[PDB]
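Worksheet: the structure to be examined is printed underneath.
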Amino acid sequence: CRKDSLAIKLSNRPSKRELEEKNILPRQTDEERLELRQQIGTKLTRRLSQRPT
Amino acid sequence: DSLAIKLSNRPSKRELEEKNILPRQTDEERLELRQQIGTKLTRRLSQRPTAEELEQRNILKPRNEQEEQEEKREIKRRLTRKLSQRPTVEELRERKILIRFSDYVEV
Amino acid sequence: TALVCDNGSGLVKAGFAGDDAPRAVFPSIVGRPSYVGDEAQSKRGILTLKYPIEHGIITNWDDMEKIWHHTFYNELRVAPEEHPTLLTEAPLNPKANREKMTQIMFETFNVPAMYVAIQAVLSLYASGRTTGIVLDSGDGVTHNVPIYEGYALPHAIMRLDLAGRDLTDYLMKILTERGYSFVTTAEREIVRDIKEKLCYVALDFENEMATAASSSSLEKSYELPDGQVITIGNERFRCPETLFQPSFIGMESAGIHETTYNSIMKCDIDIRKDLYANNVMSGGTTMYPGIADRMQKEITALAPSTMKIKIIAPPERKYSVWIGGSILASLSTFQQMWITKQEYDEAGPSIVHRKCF
Amino acid sequence: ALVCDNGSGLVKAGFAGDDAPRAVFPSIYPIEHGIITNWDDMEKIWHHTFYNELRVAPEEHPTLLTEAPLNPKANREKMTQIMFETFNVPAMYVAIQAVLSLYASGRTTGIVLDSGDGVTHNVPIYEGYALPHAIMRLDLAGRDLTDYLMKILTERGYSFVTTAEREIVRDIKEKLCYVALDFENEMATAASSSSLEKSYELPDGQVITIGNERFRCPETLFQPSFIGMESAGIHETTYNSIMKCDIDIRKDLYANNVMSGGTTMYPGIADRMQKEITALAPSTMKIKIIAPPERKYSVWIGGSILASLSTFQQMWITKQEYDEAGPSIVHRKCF
Amino acid sequence: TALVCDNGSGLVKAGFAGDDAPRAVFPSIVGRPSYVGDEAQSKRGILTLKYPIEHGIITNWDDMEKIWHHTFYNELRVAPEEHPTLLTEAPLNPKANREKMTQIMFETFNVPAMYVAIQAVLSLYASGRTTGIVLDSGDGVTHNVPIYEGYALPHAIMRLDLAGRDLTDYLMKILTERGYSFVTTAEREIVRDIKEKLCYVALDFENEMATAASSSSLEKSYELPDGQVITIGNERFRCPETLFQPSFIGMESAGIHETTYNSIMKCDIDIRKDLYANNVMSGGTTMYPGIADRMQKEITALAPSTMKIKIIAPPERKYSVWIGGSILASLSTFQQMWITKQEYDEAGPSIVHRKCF
Amino acid sequence: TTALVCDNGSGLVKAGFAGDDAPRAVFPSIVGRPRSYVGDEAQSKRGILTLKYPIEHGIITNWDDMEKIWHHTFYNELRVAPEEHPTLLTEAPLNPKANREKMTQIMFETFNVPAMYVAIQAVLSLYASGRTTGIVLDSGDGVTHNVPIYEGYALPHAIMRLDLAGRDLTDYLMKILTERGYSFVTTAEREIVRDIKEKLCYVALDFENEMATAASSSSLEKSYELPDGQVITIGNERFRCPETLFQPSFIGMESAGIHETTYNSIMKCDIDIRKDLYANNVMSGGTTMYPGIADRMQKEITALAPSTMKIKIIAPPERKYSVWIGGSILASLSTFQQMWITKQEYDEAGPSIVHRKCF
Amino acid sequence: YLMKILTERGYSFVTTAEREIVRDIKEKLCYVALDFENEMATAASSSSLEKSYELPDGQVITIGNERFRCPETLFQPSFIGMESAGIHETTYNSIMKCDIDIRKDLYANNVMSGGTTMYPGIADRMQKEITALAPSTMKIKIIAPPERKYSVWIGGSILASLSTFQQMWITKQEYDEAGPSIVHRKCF
Ligand SMILES: Nc1ncnc2c1ncn2[C@@H]1O[C@H](COP(=O)(O)OP(=O)(O)OP(=O)(O)O)[C@@H](O)[C@H]1O
Ligand SMILES: Nc1ncnc2c1ncn2[C@@H]1O[C@H](COP(=O)(O)OP(=O)(O)OP(=O)(O)O)[C@@H](O)[C@H]1O
Ligand SMILES: Nc1ncnc2c1ncn2[C@@H]1O[C@H](COP(=O)(O)OP(=O)(O)OP(=O)(O)O)[C@@H](O)[C@H]1O
Ligand SMILES: Nc1ncnc2c1ncn2[C@@H]1O[C@H](COP(=O)(O)OP(=O)(O)OP(=O)(O)O)[C@@H](O)[C@H]1O
Ligand SMILES: [Mg+2]
Ligand SMILES: [Mg+2]
Ligand SMILES: [Mg+2]
Ligand SMILES: [Mg+2]
């Protein structure tokens, strides 16, 4: 029945980890995301400033 | 008959790793870990503050407890003494110490 | 505020510099009785649809101008003359092609500034690196691009015309062999969704085939829009297996691990260690669960026994190209890097080669 | 198995496999805004549920309880502790209300708007998983609508101050209120003619006439400023919740808006929600609003379904497991 | 046993009279969806947080009541009706404000007795003095308070809205300029710790700048929570230099040495000698190594050539204010000084002005 | 040149080479004389000859016997020439000045070492985990200490000492097993019980609840087969035994438990470093090997500390020997090579030099 | 030497790992100044020559004149307390010890090989110094290909792959006949 479409759908549901890797459930705060993006940005500006010809 | 008894008392694999019986990491892993710890230790011991530098931060006091007690006693004495001889707002006014009348008026 | 435009063979990703994710993502199609992207797909029944970008290279300039127009006006709702624009390009993009991109950006859309960055390079930047080897696998094309100090190494670049679209097609074929019929475009979209939701890369392919034949542990169920229910078994991992064994679709080409290794080997030996320790995966076709572990295993199998191997595959990687651009265009030191309208007026299409490298 | 939906206003309780709850009764206030705050009173409520309403022995049935979105870890831990220690159940489970509502419609992916007596939530859910970062909470619900209706009825010239009178006003709200598709046009229509007017017969046999109030009352859900709140309306919170989710699942969320709870029972609410969400979303986005007739109890229904599935049987927390892990176990076993 | 409560702009210090150190020290914040201090900060994401004391003066009384309740019940685990209570107040605290403090203490918490003391005065008392000039620099505000025989001299008090928080922000700015990124609140906390552990006050700023430009001898390393390591150079001494050169953060104000001098000059000439020979430093922002010596140098540079200058800066100074209270409330002769609850009914809020000075 | 590391326990000496991951030789600290053998050999001949304990509660009290132990360590166990190796020794917290001076004198004059160093056990324990700041709970055979350390400096004013350790736990286990009706009065019986303690004991997370579990079912019961082939069943004794560490009143002691002493030690330190102490509790010593002790300590410390304080208990599986490991690391650092007290320096300053040079 | 001068700067590089890091700094950032005094003056005048290196721990250090002072030792060995002539002077001396007739052929063919010749600018500096030492009319050519770090090996790879080389190998049989002695006749 409809409870069979539901039973077949419930049986299929992935782990929380699986959603996490699929970027459906984030692994960090928007703040932490900001930290990371900032660090990346500064490292990048440094290496680019040093970048050889 | 003894076997089954010994089989009922079997630890979990985790519980064995807890006793440092089963390694939780490869030899190479333990080595890299040791090297890391070592470099950390080196760096920290390099910038290790001095005894005086750690005294001034109030981390560890030099004076014995009795010495401290003597300090906290002498201070209380001098304080009660100095506070029981505390001039009136008028004495300070008259001596140009207080410049405004509104200051400590309600005393 | 600067704009970032990643021109995919399948999907255009567009947005504003400084943002963590693209504001608009839409299929790169042009429909004529003009409709672009989602609207074209909606009107797909009434009119035939054409792909302006095939295998990562722009081939139809009128349609591309249509796509960019839709991007600026319909999707982002901005005036192009008010924003510096960073565009992406494929590895080994021909000189004339990028020249035409620059010319169109300045003359047609009157942007105050623009820049053209290599997709794989942006992918590398998004992870905060300037040296490493990128596997960029999208909808239309797959690349291995080794990069040192921001410079792509052209002689060691590998191009493979096997990507996500091809995997979708293969999945349609094998599902059909199982007995479910998927010939129409709408059915194709359904199969693509099945691929994205249910497919994964087996760590050991033979063992996984044996497991799939031995039991129902791998079987999954998909409910069609008609409410019909279908069961998918080994197709889950046989589909993306094509990346490692292109012979599944009749290609003589080596798999992505072999092309990664070969690309690494074509580079100077001294930087090779740096390349092995920095494998960045980007693009939608790298989103399959288990692909990083399989790549680790294969690269480990090909490389020297003592070589350090590291695969970088963040969950956000499907859009990482764009993210890189988003970071790059928001850096203060990048502001000088832009090609200004005055400079373009002075040097013409030629300036992009000098300014961008 | 038993199924218990612990509402701020109404407790819905019954047996698994049944189409409707056997017992529905006011929660008298131990639960405010969907979260349990008075534990002694809550224990009283659960006792009343087991013994008086359902006439069962708690030790003989696995028990599924519902909880609010963003329910604190300690709170569900206390629920579990009381269920196992006080009532000695052989098994129990704690499910998110919005998730059960979603399951009740045969879905495991979509976005639920759950509006009850005390609190309203937007909960986007993917593969049975609620996405905590994207959940929206709005402290505007049925009770507030009842109060607002009392105020506007006062503007009509009818006096409704007593609690019993409040209950009467609530019934008036349930029977005569509706959500206007276009609020301004409906106001103009209400001012132009008696076409919108309705009559309610009081118990004393007095008859009253209600005009634009019929749609001004639930309009508060879309315009909370009607009661002095600075918060956005339910359509905007639906949109915002959707926007906080990953772009790839966003399409899946738009095509699956499930509405549940008593405060979603207003006629016309689905059409209005459709219009507003269409107005906020991208022009080509497919929008579908799901609002079944059973929605007033759909949460409970979901539980009733879930607890009757064979595959759910492994999911129960057994009394032995609770004995082994304590309150901690609920977090691992239920998700 | 009496209680002692120092209501700081950043940190509340609370404890029992006679104790060497405060039993509880926690940030003075109030959280609403009630939460106080650290617990409010952990849950800071879920609920908005409000600062009841800004620049040393109480502005939000409900929030202050929340802080005091948390202090009595949660932190000290005592019944307020069972203990006389000494509160601290800022220099130049408005009359109505201290009246409200008194009113709330007696009516809301039903204390048997209480007293309100000026922070700088308590700082002076803690060193066993009743005459001298105090520099009390905390989280939100810095004061110079000249005191003669226990009397603060209101006409000569200096207020400077430059303190620890401003220094933390500045350190974030200059470390960011160095290329380590510190924009977030968690990063801000990290920077505060960096400031407390690695910063110091240069005796000669220009010479120290020259040494810093000449070599890496001054550079130090800080280990982030993720175990990543960062380097701090001249920022170590440029940060607290702001106290002497407020122009570093765009302030036109004179430095703390100049305000000390001006405060001393605003006093009657006869007591001036007594002020110069007794500079007591209190508050967290005086904890920088080298600050006493620098202050000695600058004050010597400003004062008459034959004037005796003595800077008193004990290791415990960060809490000396509280300590002073702890001493004061434990003196036998102080027992008469308390405002009794009966006394409060008789005179009302008015009584605090007469009884406490 | 390879340095040596010697951890002088009240019960067990751990000895080995710097740079090694684990001690080469671990043996009981006993000296046997006819009514000379050291350690295991002494234990085997224990019947024939009387035994003396050179180290009691972590502090050296019998120097001749200690010299015998050190000789046995160098020659019999490690097979080295002491004059050919720098030597790092460990000492107990609050070790008297004269005691460490005597250690130095004996090392240089008797064993003719080219260099040596004396380190606090708890400090080395902290170092083995790559830390220089934190609070160590070091519980061995004869004595237990809480030692707070900031930047490598032990804070003497805040050190807590508890004369309740592994041996006392063995005795208590003997007593409670005896109350059950199994007789363990004899020394051999003491050894079997000690093995029982090591194999079957653990620390309950909630002591009362675990007692209730033990009373409710046979689920906690385990079986141990004695050498005589007799089989015994053990229930709550499994967790009642190490509970003594948290409740010393179990053996008639008035002292606070280890969690309370940890808290007190933390409180005796300056408030500013206190946060750093709470986040770095390192457990070391054999008596910390009980499963569940870290979790219990976490719960109790969280219960005593302010509600929002971050608490982290560090208890690696190797912790039983972590002291030694620390020394092994410390003595293997390149930057440590200057830190050694050289024999020339000792010739110049005498026993006095150790105080200045080691801290 | 680079470790020594960086240490003099206030960066501590005592450990072996630190030595490896310094080696990496040398390989990545060092170069040979064409005019050493002028480069010292430029380094003293501005931050233009300064470069930045990020340590593995993420620590960041700044390196200035050490970039060219380090390999300058090759031209001025006295920098490390050696009395020896520099590589240019030893090149010149080597050329002079050869017959005069071949000197022209030697001057026109200076081949540089090995890792320590990888410093940018070393070929140009060598050109300048040798030009300064040689007769005014002598043709000087310095050959320093990018592959030079491995050119030794490369040469071998080529030599052993030549067809005409096939007779040149010392066979196991020949070794059996003559012993270790055979290498002298066969290899030259
Ligand atoms: N979760 C997923 N798992 C597997 N494949 C996915 C997933 N999501 C998207 N894809 C595939 O990725 C492809 C889109 O990738 P991407 O957007 O990187 O391509 P593109 O950039 O448009 O093309 P190109 O890189 O060739 O220019 C689609 O064909 C789709 O089938
Ligand atoms: N037909 C109707 N029209 C309008 N409102 C209705 C109708 N039926 C019920 N309601 C309102 O719905 C509310 C009851 O809904 P429900 O029992 O789902 O809330 P709840 O789940 O107890 O609340 P919460 O989820 O906050 O705990 C009542 O306040 C009632 O006024
Ligand atoms: N060792 C240290 N070195 C430098 N600064 C420190 C040190 N310790 C604390 N601080 C700073 O001192 C400030 C807190 O000082 P204090 O507790 O005296 O302020 P307060 O009394 O709460 O503020 P106010 O006096 O304005 O009410 C914090 O901003 C902190 O960064
Ligand atoms: N797995 C285990 N479980 C419980 N206790 C154990 C375990 N392993 C060893 N022990 C106990 O640890 C003790 C040994 O500790 P250790 O060798 O650290 O003491 P020590 O260093 O000789 O003494 P001190 O530190 O007082 O000088 C023994 O008494 C033993 O009973
Ligand atoms: Mg792409
Ligand atoms: Mg509900
Ligand atoms: Mg203060
Ligand atoms: Mg020990």
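So for chain A, numbering is Swiss-Prot's, and the shown residues are 419-471, in order.
Each residue, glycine too, has its Cβ placed from N, Cα and C.
As written in Swiss-Prot, here are the features:
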type	residues	note
MUTAGEN	A:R431 to A	Constitutively nuclear; when associated with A-469 and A-507. Strongly reduced affinity for actin
MUTAGEN	A:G459 to K	Increases affinity for actin
MUTAGEN	A:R469 to A	Constitutively nuclear; when associated with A-431 and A-507. Strongly reduced affinity for actin
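Structure with Swiss-Prot features highlighted.
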{"residue": "A:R431", "record": "mutagenesis position", "Cβ neighbours (10 Å)": "16"}
{"residue": "A:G459", "record": "mutagenesis position", "Cβ neighbours (10 Å)": "20"}
{"residue": "A:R469", "record": "mutagenesis position", "Cβ neighbours (10 Å)": "11"}
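Across the structure, A:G459 (mutagenesis position) and A:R431 (mutagenesis position) place their CA atoms 37 angstrom apart.
Contacting chain D by the Cβ rule (under 8 Å between Cβ atoms), the mutagenesis positions A:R431, A:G459, A:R469 reduce to A:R431. A Cα-Cα distance of 47 Å separates A:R469 (mutagenesis position) from A:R431 (mutagenesis position).
The secondary structure of A:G459 (mutagenesis position), as reduced to three states from DSSP, is helical.
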